[PDB]
Each structure stands twice: as structure tokens, then as C-alpha cells.
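S.K.: This is the structure I have questions about; it appears just below.
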Amino acid sequence: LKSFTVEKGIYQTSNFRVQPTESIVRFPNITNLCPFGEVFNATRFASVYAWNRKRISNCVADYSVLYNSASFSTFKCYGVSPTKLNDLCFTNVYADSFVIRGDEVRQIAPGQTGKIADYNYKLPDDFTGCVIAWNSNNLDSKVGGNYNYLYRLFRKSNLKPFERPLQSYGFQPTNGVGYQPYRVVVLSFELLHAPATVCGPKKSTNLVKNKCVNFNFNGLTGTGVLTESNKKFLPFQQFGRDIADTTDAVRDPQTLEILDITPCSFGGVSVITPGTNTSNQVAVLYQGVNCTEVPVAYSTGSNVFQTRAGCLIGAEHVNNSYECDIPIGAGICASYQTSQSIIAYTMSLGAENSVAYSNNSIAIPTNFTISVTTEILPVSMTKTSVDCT
Amino acid sequence: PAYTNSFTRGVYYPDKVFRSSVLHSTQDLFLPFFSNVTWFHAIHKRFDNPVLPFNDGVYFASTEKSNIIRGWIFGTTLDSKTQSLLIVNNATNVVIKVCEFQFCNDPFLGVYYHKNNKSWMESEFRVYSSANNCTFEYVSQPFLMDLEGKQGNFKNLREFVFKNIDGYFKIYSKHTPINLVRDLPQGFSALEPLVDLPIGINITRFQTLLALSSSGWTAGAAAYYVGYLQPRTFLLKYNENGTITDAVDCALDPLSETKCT
Amino acid sequence: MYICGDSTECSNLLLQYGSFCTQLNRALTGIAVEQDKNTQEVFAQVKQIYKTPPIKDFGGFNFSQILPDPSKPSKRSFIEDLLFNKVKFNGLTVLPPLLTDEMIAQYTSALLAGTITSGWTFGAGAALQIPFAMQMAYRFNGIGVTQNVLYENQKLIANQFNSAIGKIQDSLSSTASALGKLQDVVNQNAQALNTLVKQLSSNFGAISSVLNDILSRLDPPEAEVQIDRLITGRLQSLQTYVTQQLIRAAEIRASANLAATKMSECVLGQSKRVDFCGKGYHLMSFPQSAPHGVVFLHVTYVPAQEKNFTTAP
Amino acid sequence: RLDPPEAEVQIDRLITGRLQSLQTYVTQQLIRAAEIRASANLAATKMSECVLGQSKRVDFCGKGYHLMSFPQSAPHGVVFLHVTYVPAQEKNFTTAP
Amino acid sequence: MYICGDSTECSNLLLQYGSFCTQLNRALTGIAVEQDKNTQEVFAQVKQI
Ligand SMILES: *[C@@H]1O[C@H](CO)[C@@H](O[C@@H]2O[C@H](CO)[C@@H](O[C@@H]3O[C@H](CO[C@H]4O[C@H](CO)[C@@H](O)[C@H](O)[C@@H]4O)[C@@H](O)[C@H](O)[C@@H]3O)[C@H](O)[C@H]2NC(C)=O)[C@H](O)[C@H]1NC(C)=O
Ligand SMILES: *[C@@H]1O[C@H](CO)[C@@H](O[C@@H]2O[C@H](CO)[C@@H](O[C@@H]3O[C@H](CO)[C@@H](O)[C@H](O)[C@@H]3O)[C@H](O)[C@H]2NC(C)=O)[C@H](O)[C@H]1NC(C)=O
Ligand SMILES: *[C@@H]1O[C@H](CO)[C@@H](O[C@@H]2O[C@H](CO)[C@@H](O[C@@H]3O[C@H](CO)[C@@H](O)[C@H](O)[C@@H]3O)[C@H](O)[C@H]2NC(C)=O)[C@H](O)[C@H]1NC(C)=O
Ligand SMILES: *[C@@H]1O[C@H](CO)[C@@H](O[C@@H]2O[C@H](CO)[C@@H](O[C@@H]3O[C@H](CO)[C@@H](O)[C@H](O)[C@@H]3O)[C@H](O)[C@H]2NC(C)=O)[C@H](O)[C@H]1NC(C)=O
Ligand SMILES: *[C@@H]1O[C@H](CO)[C@@H](O[C@@H]2O[C@H](CO)[C@@H](O[C@@H]3O[C@H](CO)[C@@H](O)[C@H](O)[C@@H]3O)[C@H](O)[C@H]2NC(C)=O)[C@H](O)[C@H]1NC(C)=O
Ligand SMILES: *[C@@H]1O[C@H](CO[C@@H]2O[C@@H](C)[C@@H](O)[C@@H](O)[C@@H]2O)[C@@H](O[C@@H]2O[C@H](CO)[C@@H](O)[C@H](O)[C@H]2NC(C)=O)[C@H](O)[C@H]1NC(C)=O
Ligand SMILES: *[C@@H]1O[C@H](CO)[C@@H](O[C@@H]2O[C@H](CO)[C@@H](O)[C@H](O)[C@H]2NC(C)=O)[C@H](O)[C@H]1NC(C)=O
Ligand SMILES: *[C@@H]1O[C@H](CO)[C@@H](O[C@@H]2O[C@H](CO)[C@@H](O)[C@H](O)[C@H]2NC(C)=O)[C@H](O)[C@H]1NC(C)=O
Ligand SMILES: *[C@@H]1O[C@H](CO)[C@@H](O)[C@H](O)[C@H]1NC(C)=O
Ligand SMILES: *[C@@H]1O[C@H](CO)[C@@H](O)[C@H](O)[C@H]1NC(C)=O
Ligand SMILES: *[C@@H]1O[C@H](CO)[C@@H](O)[C@H](O)[C@H]1NC(C)=O
Ligand SMILES: *[C@@H]1O[C@H](CO)[C@@H](O)[C@H](O)[C@H]1NC(C)=O
Ligand SMILES: *[C@@H]1O[C@H](CO)[C@@H](O)[C@H](O)[C@H]1NC(C)=O
Ligand SMILES: *[C@@H]1O[C@H](CO)[C@@H](O)[C@H](O)[C@H]1NC(C)=O
Ligand SMILES: *[C@@H]1O[C@H](CO)[C@@H](O)[C@H](O)[C@H]1NC(C)=O
């Protein structure tokens, strides 16, 4: 009120709402996984000039094993990060397998010197694709030596990017530092070329009920209280909408059950007080709020009187009847009376009376009183003019 | 062909939302009411099997038996330059496989099995030449809709509606029983989303596949209609269970327009 | 809550405009108080609540169709029950009325009993009893007809009145278009609320209508630009709704004042104003309670069969 | 602080806000004036029908039976003093038609 | 028509503002009917010429 003194009455104040307890996430637990095991357990890689390209789809491109695996030592992502890879989706990933010199790790960097780079396989200067390099010397090394991967492709004429020497003595487990073969996995992804269909797995949490919580089903976010429902969705239907076009029922991806959504309770708060003259005691009203739940958590309380208007605290309920003093609602009024305290009761409409009506009786007055009464009516309000400019 | 008019066919669930006793209004591609639709003669002397344009959908329906119509062909060039969809089927399950299959200029099976002399004969099976190039494949859940023997009577209406947008090729369909062997009796029935494909290819022309040699041939009793879809506004009446029951086109006549308003 | 449901950034941005929410709340509170004032003014016009005597010996008239029936658990009359039968999830609350339907019914019953037992005296002072035949004679004398007419056609008049109430009850039970005004009021309020809720799905020129989606999609400059656009749109919608409510409230207040005047001038007495309390020569009236409104039953006297005569001044 | 060109954006924002405030104020004033005019009409009618003559309407000019009234001025309004006659003390008898 | 009559582009742009046009049309129609009701109730008081 921006004042140091408040007149008798009932006044509005801040709003009241229930905060969510925690967050819950549910997703359709994965059963389709890409055959990464067989992908990286290949007995022998193909020719360098015939590097494979396997488009990956209809299968989750899980990367946790990569993080979990301790075999990998070098793992750099120059375009993304593993932390945000959880909520980042790639349209499609191509698994490209080839055999390259161990010392060419330095020259594989995009936009790096060395004509060997574009002589064997040119990389675009903006190739931010992550490169995985885990030692596989014994796995991809033979006792005699891999002479198949000849590197005599030293043609003078340069080969344009997608226009349409023999320094390898043998890949053996005894190879020295920088010469041992290393398995290379190419993370190639594109944008705005096809709908996203390959993503990392998303974890799930146990379902809860009867708690104002934050939920996220298949990208549908909100806040509410989850509960079992008898609605019978169709086999191909997922959500439920009301006439106002607001979500009111969802189907859990994992367990095919229909759960209702109800907003967390909230309502306004008001303060009832007599004039600051008489006292400073007050009583608060919670508009349209359940009463026997808030006190579960005026710390003493000891005065809770449920009413159709909502929970009421600080006033004692007396079952007499008087005229309305500070209206509350639904035929309830509060007033200050003595042992001074605030009381709440049911308003009285007036004193009972019963006319002694008959069929041969009439009453006639004997004399009179002249009465004078007033009446106040507004007539006009102060003029006012304003200069717009 | 005979230009029969569809009375109330060609309505499908536009989304995956549940609504009960609500008269939702939607704006999507649809088959207008009372629009004449071609009635081809699905014969093999006389050979009717042309390539038809694919313009934002096709209301396909038939009353065949034992899977006379084996599959469909979609594409934009159909010359191995662009990947084309193939939905050939037989025996166990569906064998969807999309590749740049070598298309013959006359790639039709056309076999009389159990037609006149009650015998299963396949004079030639050269429908396949070679899979020179392939880039994608996806076999859906192994299944086969009721496309089995029905000589007893044409008590079936295999209604289909196709559509392709945003790289997604969707297919809706169901089994609608019929009682009168005469032309399509008037009735109402909604289409469910049967399968969705994230193929992400381009289709501008499509061709159907028919298996209904010339010895003692007479024009066979088989036909399939092919309508087209236009963008229109519809009003859909949901029941208690969430299944649509009726609909009124809002661009047909003044009383329908007032109903929509 | 309505504009920026669960968004600290949105709340911070709205702080720029500021006092708009306070202005809107003040206006709506004013309207809410005015409603209770209207109901109180219209109905509460009796200092004491009278009650009808046990015996209904009203000179042959029959008010059983309008007086309360204690047998029913709800203490409402037949006509009131007929009328009653005939007629929170997004930060919008509905406050209950101050006076409950039981209190309204008690007030109406008090008024009716006081009328039928004491004429109009209770409207000016203490209630005074008077037989109903005497009261009818006084009313007739009021409209310019001698008393012997009533004292000789009492039985016929009673039969006509009873038949009239029978017919009115049957007409109300059968027809359904009599309560157009109240039905229209309810429909208009519901439609306004529905449109206000539906306004939340519009882009208003923003990329999307989901605040969390915008926040998680775009970065912090276009993000706040879109948020500002949405805030502007929703604020405009709220202002329009509030203005509509204000105008409708003014109209309803005018109607309530008219109803209060009708009650005071027809029920508590007899009026010489033409066509104010019903067509014809007014005799008396009876009130009834209906949801969000009131109903009257004007009783009037109408000549029927005429003749020819020759006159001299 | 700013140059000519950029300051236009800030000026536009301020203009928009202040214009909205003015429009809201004017609308509120219009509605309030309509209400006050209705009250003034009622007051004029009361004056004409009670002060300049006796009124037979019930509860219009005062409670009870009306006799006569007086006006009195006041800041931005008027005040009446209704005079009424009220029966007081009742005694019962027996009656016949 | 008043806002940007005869422009499909602006029609599409205006589609994103909600039901303002519907509200305005409803209000104006209400006033238009009210006028006829006013005249009828003021004048037609005797149903016999
Ligand atoms: C005053 O008028 C009232 C309107 O009828 C009378 O109330 C009922 O009137 C009927 C017939 O006149 C009386 O006789 C029997 O009524 C029962 C059922 O009672 C209902 O009667 C009528 C018609 O059914 C109904 O409108 C009332 O509301 C009653 O609920 C039926 O089996 C027959 O109709 C039969 O005639 C009732 O005794 C009487 N019922 C009451 C008052 O509950 C009332 O009689 C009149 N007062 C008198 C004559 O002193
Ligand atoms: C993902 O989560 C769903 C659950 O929403 C898994 O399905 C559930 O799997 C469990 C374990 O089989 C089932 O509970 C038990 O199943 C055994 C199976 O023999 C049964 O003997 C027990 O009596 C008990 O029922 C549960 O019924 C089943 N429920 C559902 C809705 O699927 C599913 O396996 C997980 N993988 C997915 C969905 O890919
Ligand atoms: C006012 O009330 C009554 C009711 O109509 C009218 O007269 C009443 O008539 C009955 C029947 O005569 C009386 O009840 C008793 O009847 C028995 C019959 O055996 C008789 O022996 C008793 O002496 C008694 O009459 C009732 O007492 C009587 N009540 C009255 C007040 O007269 C009367 O005509 C009505 N008068 C007016 C002005 O309304
Ligand atoms: C779902 O649709 C049905 C009908 O449209 C609504 O009522 C359902 O009517 C069928 C009629 O058979 C009920 O089937 C049951 O049959 C047995 C005998 O086989 C009988 O004993 C039962 O009393 C009942 O008639 C069915 O139970 C009943 N309910 C459902 C869900 O089908 C139904 O109200 C609609 N439910 C919803 C959520 O929309
Ligand atoms: C004439 O009118 C007066 C006005 O009442 C009545 O005289 C007596 O008045 C009281 C009610 O004021 C009647 O009830 C008596 O007082 C109260 C209220 O009723 C209560 O204690 C009892 O009910 C008590 O009986 C009283 O009956 C009545 N005395 C009579 C009739 O002898 C009366 O209605 C009329 N008769 C006379 C002689 O005044
Ligand atoms: C009352 O008078 C008019 C006409 O004046 C008289 O009507 C007769 C009743 C009688 O008094 C005659 O001497 C007068 O002519 C009645 O209307 C007339 O009815 C008849 C036939 O219609 C005839 O006189 C005229 O055609 C009518 N008047 C006309 C045409 O101007 C009227 O019906 C009488 N009221 C009643 C209840 O009978
Ligand atoms: C592919 O080979 C790897 C071998 O590394 C398998 O993953 C595990 O590797 C660690 C290395 O420390 C082991 O100790 C485990 O024994 C390996 N798991 C096994 C053999 O099951 C991976 O499972 C293989 N993927 C396949 C066969 O699909
Ligand atoms: C009814 O009559 C009696 C008789 O006078 C009045 O009683 C007197 O009223 C005057 C008021 O000025 C007092 O001064 C007297 O003391 C009262 N008692 C007497 C004169 O004996 C009474 O006021 C009248 N009441 C009404 C309502 O008219
Ligand atoms: C206390 O009472 C009076 C006189 O009735 C009033 O003038 C004054 O403002 C009141 N003060 C407070 C603090 O309520
Ligand atoms: C008033 O009446 C009885 C008295 O025992 C009891 O219900 C209680 O004290 C009061 N009623 C309520 C609702 O408190
Ligand atoms: C469709 O074409 C046939 C051919 O005459 C015609 O009879 C029919 O009216 C056409 N249908 C419509 C809706 O125009
Ligand atoms: C359908 O025909 C060929 C084999 O002849 C091939 O497409 C496929 O194997 C067949 N379908 C099934 C389910 O075998
Ligand atoms: C007649 O029967 C033979 C044996 O199966 C079959 O090859 C031939 O197609 C049949 N002729 C016709 C017209 O069907
Ligand atoms: C089709 O054309 C060439 C043939 O070598 C090759 O790109 C591949 O087989 C096909 N195209 C793809 C997979 O993009
Ligand atoms: C046909 O489809 C492709 C997507 O596969 C897309 O480029 C476009 O819609 C069409 N192709 C061209 C070159 O326009």
C-alpha cells in the first residue's frame, strides 16, 4: 500500500505457487544399436584407395563405449564436444576405413602442408570431424608385413577433390614409434541435407506419481503432477489435448500407459486486518488452496478453518451469527471482537419474524414519527487536459 | 475410363493426438468430396499399365484377391540415375528395398495362374535384371495385409492413400469390408497411419505393378481408382473413443461453408 | 504467470514495462466488487425475514406453486427449480459470489411472504396483517374500480388466477427460448475466456510460440528479440480482454439498476406508470430467483367484452 | 551520447511506450465520464421529481411516505434531505368486509 | 481488405496475429443488430394499424 497505516479491510498481496520437487525424463529405451563391434573388429581393412563409406541409420550411434573404453588415448572434437553431444543430433554418419602411415597423424590435419595429404586422400580445410586414434598395432600387424598397401601413388598431376612412394616395409607388431598402424574412424556428418535420424542414446529415470515435478516425454516439456488415467488412446496416438488446445494426457514411451497431467496448485494470497488503531493482529487467506496440506511442512498455527473460499489461518471459528464486517466469500465474514481476537462466522440475514396473519384481523397505527434522511450523489469530476506532444 | 465420383472416401488421421467429442478443424491435403476419379481397367492383347503422375498424393483402392497388385514403383527419372522405391511382395513378408534398380522399358510380370485351366504357371520371371547401384534399404515389420484368396466374393476394400513431404513418405490404409459386389457403396471410414518411411528421396512419377499367357484371354475383371489430393479445410467429428466419425468439406456449398464457420 | 509462465528471463524483460499488471489487477478487482454490490442492492431490501403462517387460507387463491417447499432438501420453489434446471489451469481464477443460492432463496421467500401477508405496509414501516380479499379490494379501488366488483366475483377471479399460474408453469416447462438473456450472458463470458486462452498459441511474428523452445534453440540476442515480440503480443491481448470486460460490466450495472427499481416500485407497492410493471392495469407482482438474474410475475387486469352506447356530456 | 542515426531506435521505443500509456489513460477517462454522466442524469431527475413536487413512487425519494425534500450543495456533488412520514405504533382489532 | 487488401504475402503474414479480425467483425455486427433492435422497440408498440 506504500503507507505506514492501513484501514480496516481485506487487501491483496503477493501470489502463491508450489515449486516442482525435481525433474523426470523418460524415453523409449533403445534396442536398436549399430554394429560398432563388428565395425571396429574387422580382421583386415580394405585398400587405402578403396576406403569404404558406410551410411549409418535406423540404429543408435552410441558413443558411451568410446568414452567408457580406455583403449583410446587421443580423441579430439574440433566442431563439437562430448558434453553437448548428448543433446546434439547428426543427420547421418559415414564410417570410413583406410590404412595410413603412422607418421601421417601430423599431416592428416585439415589445411596442413604436405602434398602427400592430397596425393593419398585430400581433406577439406574445414574438416572438423572428430578423429579417433587407438593403438591397434598387434591387431592390424602381420608377422611378415602388409605389402598390399602400396603407396606409389606419386603421380605428378594433382587430383582435384572428388572430380567425379613405397616407404612401407611392412606392418608388424615390432614396429617402432610413429610407424605402428593405427585404426582411424572418420566422423563425417552434414546439415540441411536429410531429416535427422542418428543420435546418441538418452538416459531415463524412474517414473513418479503424486508429486509436482518437471517432466520431459519425447521432447514434450512441462510441469505438473503425474497420475494414472482411464483414457483409452488409440494404438498410434501419443498425446491428449483439451478443447482449449492444452496438453492433458500423455503416454509413457517405455510402459504403454496413459497418464494424466494436472497443473500444480496455486492461488492468490490476501491479508485481513482491522484498522491499525485497534491492533496489528492479522489473518491470511489462501485463495482456492487446499488447507490441510500446507501446514504439513505463525509457525505454531493451531488455527486452520477450511472454507469454500480456501484455507484460512489466524482466526477462530465461532458458530454464532452476526452482520458482515469484512466479507470473505461464500457467505463467510470476519470481524474483531473480545480476550481480543479475530473470528470468522456465517453472516446473518436479519432477525427472524412471524406475522400473526389471520382472516378476520387487521392492525392500524395509532400515531406517527417524521423522519429525515440524506442521500449523496456525485455530479461531476475535475476537468483535465493533456498536451500530447 | 469411367469417371466415378467418390462420395466420402479419402479421410485420414492428420496427426497422432487424442481428442474426444471435439469438432477440431484442420488445414491439410485432402481428397475433395464428390470428385470424379478414374476407373482403370486392370487387364493385362489389350495392356493397360501406364505411368501416372504423382501430385501430392494418390487415393488408391481396389477389390482384388490373392495380391494381384504386387507392388508400386515411385521415382522421378526411373533410369537408374535416381534411387526408386520398390515394394514387391510375396510369401513370407514385405521386402521393401529402395535402390537404383535397372528398369526395363516394359517391366511387367503378367502371369496367368489359376485363371482358365486352374494351374499356376510363370512363363517368364525376368522382372529383375541387375541391382547395379543401391544406397538404402529398410524392410518394415514383416507382415502382409489381407491380400490373400478372396474368390468366394469381393468382400474387401483395400483403401490406400499415399503422401510424401519433407523427405518422409507416409502410407495410410486399412481393411474395409464390403457387402455388395456393385460399384463402391456409399459409406464412411477413416484411414489410420499404417507405416512411415524416412526415405528422403524425390518422387514425381509413379508406376504400379500388375500380375493380371495371351492364349484364350478375355478382359479380366479387375480395376483400381486413382484420385488426387488438394489443399482444403475440413471439419472432423471425434467420438468418445477418439475415432473420427464424420466430416464436412468447407469449400463445397454454402450450407457446408456455414457449418464450417 | 500468464504472460511469462515459468521464465525468469521473461519476468526480467517484463519488469521494463512494469505497472501494467498492477493496473489490470486493480481494474478487475473493481469489477469483482461491483458484482457483489449489484446483487446486494437488488435483493437485500428487507430488514427482517418474515415467514408464511402454517395455514394457507388466502381467500381461495393458491400460491403453492411459488412458495418454498420444505420437503425438498433444497429450499426452493417449483418455478425456481424449473428455471435452475432450464439454464483455473492457466492463471485464471473465478471467485465465488458472496451470497449463496440458499441466501438468495431465503431473501426471495421473505419478500414473497411479507407481500402476501401484509400488502405494501411492510415496505414503508412495520408489517401489518390484512386479509387477502381486503388487499385485493384495495388494489381494485386503486386502479379505478369499485370494490363490490371483487366482492361479488371473488370465486371467478380466484379460478382465473389459478389457471393463469398453471399455464405459465406449463409454458416454462415446455419452451426453452425464454432465458435467452441469461444464456447469452453465460455464453459470452465463456467465449471471452476461451478466446483469451487460445491467444497463447500465436507466433505474433516470432519463430515459435514455445518460450522454452526458443530459449533452447536460439542464442542470447535473437532469443530476447523473440521473447520481446511474444511479450508485446500477449500484453496487447490482455489489454483488449480487460477493456471488453469493463464495457460489459457497465452494461450489466445498468441492467441491475433497472431491476432494483422495478423491484422497489412493483413488488413493494402499486405503480401508475404505464407498461412499467407489465401490460395492462397493474395489480401486484411476485419475484423469483434465477441463476445470475431475477424473474418477475406481473399480475394485471384487462377489460374483455365491450358494447355500444350513446353519450351526452 | 549517441549519433543521429542510432538514437532513432531508442527514441522510437520511448515514443511507443508513452503513446500506449496515453491511450490507456484516455480510454479509462472516457468510461469513467460515461458513468458519472449517468449518475448526473439520475440526480437531475431526483431533483425535478422530489424537490419541485411530491412523488408517489415508492422508495424513490426517501424511505416511507414522502412529504418534501431540500437540496444542499457539496464538493463535486449534491445532497438531499428527504422528509418522510412513518406510522409508528400499531393496535389490533377485528375486521369484516 | 482494409489492412493489406489484395496481397497474399501480407495475408499470410497477418495470419500469425490470431483472431483479431474475427473479434472486430463480431463487435461491429453486434452494434449493427443493436441499432435495428433499438428502432423496433422504440416504435413498434402497437400491433394493429
Ligand atoms: C394448489 O394448486 C396445486 C397445483 O395442483 C395443487 O397441488 C396439487 O394439485 C393436485 C391436483 O389439484 C392435488 O391432487 C393430486 O395431486 C397428485 C400429485 O400432487 C401434485 O398435483 C399436481 C398435479 O399432479 C402437481 O402440479 C402438484 O405440484 C402436486 O405435486 C396427483 O396424483 C394428482 O394430480 C391429484 O390430483 C395434489 O394434492 C396437490 N399436490 C401438492 C400440493 O403437493 C394444490 O392441491 C392446490 N391447493 C389446494 C387445492 O388447496
Ligand atoms: C524398455 O522398457 C519396457 C517397459 O516399459 C520393457 O518392457 C518390459 O520388460 C519387462 C522385462 O521383460 C517386463 O516385465 C517383466 O517381463 C517378463 C518377461 O518375461 C515377465 O515374465 C515378468 O512377469 C514381467 O512382466 C514388462 O512386462 C515389459 N513391459 C513393457 C510395456 O514393455 C522393454 O523390455 C524395454 N525395452 C524396449 C521397450 O525396447
Ligand atoms: C376465517 O376462517 C374460517 C375458515 O374458513 C371460516 O370459518 C371457519 O369454518 C370452520 C367450519 O365451520 C370452523 O371450524 C369448526 O367447524 C366445526 C364443524 O363441526 C364447528 O363445530 C366449530 O364451531 C368451528 O366452526 C372454523 O372455526 C371457522 N373459523 C373462523 C375464523 O370463522 C371463517 O368464515 C373465515 N372468516 C373470514 C372473514 O375469513
Ligand atoms: C469406446 O467405444 C464403445 C462403443 O463405441 C463405447 O462403449 C463400448 O460399447 C461396447 C459394445 O459392446 C462395449 O463392449 C462390451 O461388450 C460386452 C459383451 O461382449 C458387454 O458386457 C459390455 O457391457 C460392453 O457392452 C464396451 O465395453 C463399451 N466400452 C468400450 C471402451 O468399448 C465406449 O464408451 C468407448 N470408450 C471410450 C473411452 O471412448
Ligand atoms: C392482533 O395483532 C397482534 C399483533 O401480534 C396480536 O396480539 C398478539 O401478538 C402476538 C405477536 O406479536 C401473538 O403471539 C404472541 O406473541 C409472540 C409472537 O406470536 C409469542 O410469544 C406468541 O406467539 C404469543 O402468542 C399473540 O398471539 C397475539 N395475542 C392474541 C391473538 O390474543 C394478535 O395477532 C392479534 N390479536 C389481538 C387481541 O391483538
Ligand atoms: C360498437 O360500434 C361499432 C359501430 O357503431 C355501432 O355498432 C353497433 C354495435 C351499433 O351500436 C350501431 O348502431 C353502430 O353502427 C361496431 O362496429 C360496427 O359493426 C357493424 C358491422 O360491422 C356496423 O355497425 C359497422 O360495419 C361497424 N362499424 C364500422 C364499419 O365503422 C362495433 O362492432 C360495436 N362493438 C361491439 C362489441 O359490438
Ligand atoms: C570387438 O572387440 C572388442 C575387444 O576390445 C570387444 O570389446 C571388449 O574389449 C575389451 C578390451 O579390454 C575386453 O577386455 C572385452 O573382453 C571385450 N568384449 C568382448 C570380447 O565381448 C567387443 O565386444 C567386440 N565387439 C563385437 C564382437 O561385436
Ligand atoms: C403518540 O402519542 C403520544 C402522546 O403524546 C406521544 O407521546 C409524547 O411525545 C412527545 C414528543 O414530543 C413527548 O414530549 C411526550 O413526553 C410524550 N408523552 C406524552 C405527551 O404524554 C408520542 O410521541 C406519539 N408517538 C408517535 C410515534 O406518534
Ligand atoms: C484511529 O481513529 C480515528 C478517529 O476515529 C482516525 O482519525 C485515525 O486515522 C485512526 N488511526 C489509525 C492508525 O487507525
Ligand atoms: C457450532 O455448533 C456445534 C456445537 O457443538 C459444533 O458443530 C461446533 O461447535 C459449531 N459448528 C462448527 C462448524 O464449528
Ligand atoms: C467427372 O467427369 C465426368 C465425365 O462427364 C462428369 O460427368 C462428372 O460430372 C465429373 N465430376 C465433377 C465433380 O465434375
Ligand atoms: C519376393 O520376390 C523375390 C524373390 O523371388 C524377392 O523380392 C523376395 O525374396 C520375395 N519376398 C519374400 C518375402 O521372400
Ligand atoms: C491351359 O492349361 C495349361 C496347363 O496348366 C496352361 O499352361 C495354360 O495357360 C492354360 N490355358 C489358359 C488360356 O489359361
Ligand atoms: C550410385 O553411383 C555410384 C556408382 O559407383 C556410387 O556413388 C554409388 O554406387 C551410388 N551413389 C551413392 C551411394 O551415393
Ligand atoms: C528432388 O529431391 C531432392 C532431395 O532428395 C531435392 O534436392 C529436391 O527436392 C529435388 N532435387 C533437386 C535437384 O531439386
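Numbers in chain A track Swiss-Prot; the residues on display, in order, are 303-466, 491-623, 636-676, 689-739.
Per deposition record, electron microscopy, 3.3 Å.
Note: Cβ is positioned from N, Cα and C throughout, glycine not excepted.
Sharing the features that Swiss-Prot gives for it:
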| type | residues | note |
| --- | --- | --- |
| VARIANT | A:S373 to P | In strain: Omicron/BA.1, Omicron/BA.2, Omicron/BA.2.12.1, Omicron/BA.2.75, Omicron/BA.4, Omicron/BA.5, Omicron/BQ.1.1, Omicron/XBB.1.5, Omicron/EG.5.1 |
| VARIANT | A:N440 to K | In strain: Omicron/BA.1, Omicron/BA.2, Omicron/BA.2.12.1, Omicron/BA.2.75, Omicron/BA.4, Omicron/BA.5, Omicron/BQ.1.1, Omicron/XBB.1.5, Omicron/EG.5.1 |
| VARIANT | A:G446 to S | In strain: Omicron/BA.1, Omicron/BA.2.75, Omicron/XBB.1.5, Omicron/EG.5.1 |
| MUTAGEN | A:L452 to R | Increased resistance to neutralizing antibodies. Decreases HLA binding to NF9 epitope. Increased binding affinity to human ACE2 |
| VARIANT | A:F456 to L | In strain: Omicron/EG.5.1 |
| VARIANT | A:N460 to K | In strain: Omicron/BA.2.75, Omicron/BQ.1.1, Omicron/XBB.1.5, Omicron/EG.5.1 |
| VARIANT | A:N501 to Y | In strain: Alpha/B.1.1.7, Beta/B.1.351, Gamma/P.1, Theta/P.3, Mu/B.1.621, 19B/501Y, Omicron/BA.1, Omicron/BA.2, Omicron/BA.2.12.1, Omicron/BA.2.75, Omicron/BA.4, Omicron/BA.5, Omicron/BQ.1.1, Omicron/XBB.1.5, Omicron/EG.5.1; May enhance affinity to human ACE2 receptor |
| MUTAGEN | A:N501 to T | Reduced host ACE2-binding affinity in vitro |
| VARIANT | A:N501 to T | In strain: 19B/501T |
| VARIANT | A:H655 to Y | In strain: Gamma/P.1, 19B/501T, 19B/501Y, Omicron/BA.1, Omicron/BA.2, Omicron/BA.2.12.1, Omicron/BA.2.75, Omicron/BA.4, Omicron/BA.5, Omicron/BQ.1.1, Omicron/XBB.1.5, Omicron/EG.5.1 |
| MUTAGEN | A:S673 to A | No effect on O-glycosylation by host GALNT1 |
| VARIANT | A:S704 to L | In strain: Omicron/BA.2.12.1 |
S.K.: Out of A:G446, A:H655, A:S673, which recorded positions lie by ligand 1, with a C-beta less than 6 Å from some atom of it?
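M.R.: By the Cβ criterion, which requires under 6 Å to ligand 1, there are no hits.
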S.K.: Quick one: Cα separation, A:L452 (mutagenesis position) versus A:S673 (mutagenesis position), in Å?
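M.R.: With distance taken Cα to Cα, A:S673 (mutagenesis position) is 101 Å from A:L452 (mutagenesis position).
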S.K.: Hey, which of the variant positions A:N440, A:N501 is the loneliest by Cβ count within 10 Å?
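M.R.: Each of the variant positions A:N440, A:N501 was scored; lowest Cβ tally within 10 Å is A:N440.
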S.K.: Sequence gap of 6 or more, Cβ distance under 8 Å: name the residues on the same chain that satisfy this around A:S673 (mutagenesis position), in order along the sequence.
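M.R.: Those within reach of A:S673 (mutagenesis position), by Cβ under 8 Å and sequence separation of 6 or more, are A:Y660, A:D663, A:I664, A:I692, A:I693, A:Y695.
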S.K.: Nearest of the variant positions to A:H655 (variant position) by CA-CA distance, picking from A:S373, A:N440, A:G446, A:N460, A:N501?
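M.R.: When the Cα distances are compared, A:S373 comes out closest.
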S.K.: Mind telling me which of the variant positions A:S373, A:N460, A:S704 has the densest Cβ neighbourhood, counting other Cβ atoms within 10 Å?
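M.R.: Of A:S373, A:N460, A:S704, the one with the most crowded Cβ is A:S704.
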S.K.: Near A:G446 (variant position), which residues of its own chain have a C-beta under 8 A away, given they sit six or more steps off in sequence?
M.R.: A:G496, A:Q498
S.K.: Are any of the variant positions A:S373, A:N440, A:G446, A:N460, A:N501, A:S704 near chain C, where near means a Cβ under 8 Å from a Cβ there, and if so which?
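M.R.: Answer, by Cβ distance to chain C: A:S704.
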S.K.: Of A:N440, A:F456, A:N460, A:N501, A:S704, which is closest to A:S373 (variant position) if I measure between C-alpha atoms? They're all variant positions.
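M.R.: Looking at Cα distances from A:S373 (variant position), the smallest one goes to A:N440.
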S.K.: In three-state terms from DSSP, label A:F456 (variant position) for me.
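M.R.: DSSP assigns A:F456 (variant position) to coil.
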S.K.: Between A:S704 (variant position) and A:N440 (variant position), how many Å separate their Cα atoms?
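M.R.: About 111 Å separates the two Cα atoms.
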S.K.: State the count of C-beta atoms found within 10 angstroms of the C-beta of A:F456 (variant position), not counting that atom itself.
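M.R.: The answer is 11.
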S.K.: Measure from the Cα of A:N440 (variant position) to the Cα of every one of the variant positions A:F456, A:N460, A:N501, then give the nearest.
M.R.: A:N501
S.K.: Check A:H655 (variant position) against DSSP and tell me helix, strand or coil, would you?
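M.R.: SS state of A:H655 (variant position) = strand.
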S.K.: A:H655 (variant position) has how many other Cβ neighbours within 10 Å of its own Cβ?
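M.R.: There are 15 of them.
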S.K.: At the Cα level, what's the spacing in Å between A:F456 (variant position) and A:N501 (variant position), rounded?
M.R.: 24
S.K.: What is the total of other Cβ atoms whose distance to the Cβ of A:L452 (mutagenesis position) is within 10 Å?
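M.R.: Within a 10 Å radius of the Cβ of A:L452 (mutagenesis position) lie 13 other Cβ atoms.
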